[PDB]
Amino acid sequence: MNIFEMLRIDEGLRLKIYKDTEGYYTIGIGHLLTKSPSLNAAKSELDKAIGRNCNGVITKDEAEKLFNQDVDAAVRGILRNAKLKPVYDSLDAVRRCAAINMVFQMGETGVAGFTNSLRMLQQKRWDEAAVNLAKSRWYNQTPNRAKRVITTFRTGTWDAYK
């Protein structure tokens, strides 16, 4: 188990443009293309990302390459963020995967309201952090996935994915 397998489970793999849980055009392993309602805008973003004229369809190799870039971008964003980096560095490797998972799904902006949860995680108050993480739009809108990520923070194991 590693961050790539974890997010592959949570995001799936689709080779044609689809809509994510929020209704936004996406492709591959959860690669968000645009929040615009325009499919043409999504197709342009896809072509820019892949470097060829795709008309909404990619290969599995292309999906896996985008995914690697997206995971790396989430990590580097955490490491450049003065609020996220100290909490991330305080965590063990399994819990760091849960942190990347959240940033992948909601971005630095979406995690901005998790300040109290982050403090509890840095304090290693795992059950309290787990309860607090569930008091969120995130948990209410994607409960099965949030439950897996929260269990990973609570236990420091891969039990929710195994």
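So how was this one determined? The header says X-ray crystallography, 1.1 Å.
Every residue, even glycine, has its Cβ placed from backbone N, Cα and C.
In Swiss-Prot, the entry for mutagenesis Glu11 to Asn states: Loss of 84% of enzymatic activity. The structure shown retains the original residue. According to Swiss-Prot, the mutagenesis experiment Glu11 to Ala, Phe, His, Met or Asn carries the following note: Complete loss of enzymatic activity. Sequence annotations record features per position, and here Swiss-Prot assigns active site, proton donor/acceptor to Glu11, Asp20 based on experimental evidence. In Swiss-Prot, a mutagenesis experiment is listed as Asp20 to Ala, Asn, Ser or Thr, annotated with the note Complete loss of enzymatic activity. Under its mutagenesis annotations, Swiss-Prot gives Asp20 to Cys the following note: Nearly no effet on specific enzymatic activity. The annotation that Swiss-Prot gives for the mutagenesis experiment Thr26 to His reads: Facilitates transglycosylation more effectively than hydrolysis; covalently bound substrate. Under its mutagenesis entries, Swiss-Prot includes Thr26 to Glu with the note: Complete loss of activity at neutral pH; covalently bound substrate. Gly30 to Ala appears in Swiss-Prot as a mutagenesis experiment; the accompanying note says: Almost complete loss of enzymatic activity. Annotation comment: Swiss-Prot describes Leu32, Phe104, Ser117, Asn132 as substrate binding site. What Swiss-Prot notes for the published mutagenesis of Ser117 to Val is this: 50-fold decrease in enzymatic activity. Looking at Swiss-Prot, the entry for mutagenesis of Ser117 to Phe says: 10-fold decrease in enzymatic activity. In Swiss-Prot, a mutagenesis experiment is listed as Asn132 to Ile, annotated with the note 5-fold decrease in enzymatic activity.
Take the Cα of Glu11 (mutagenesis position) and measure to each of the recorded positions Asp20, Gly30, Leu32, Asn132: the nearest one is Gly30. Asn132 (mutagenesis position): 18 other CB atoms within 10 A of its CB, across all protein chains. For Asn132 (mutagenesis position), the nearest of the recorded positions by C-alpha distance turns out to be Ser117; the candidates were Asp20, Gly30, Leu32, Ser117.
The Cβ of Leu32 (substrate binding site) lies under 8 Å from the Cβ of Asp20, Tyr24, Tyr25, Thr26, each of which sits 6+ residues away along the same chain.
Here the mutagenesis positions are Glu11, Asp20, and the one whose Cβ sees the fewest other Cβ atoms within 10 Å is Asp20. Between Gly30 (mutagenesis position) and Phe104 (substrate binding site), the C-alpha separation comes to 9 Å. On its own chain, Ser117 (mutagenesis position) has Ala129, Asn132, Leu133 as residues at least 6 apart in sequence with a Cβ closer than 8 Å to its own Cβ.
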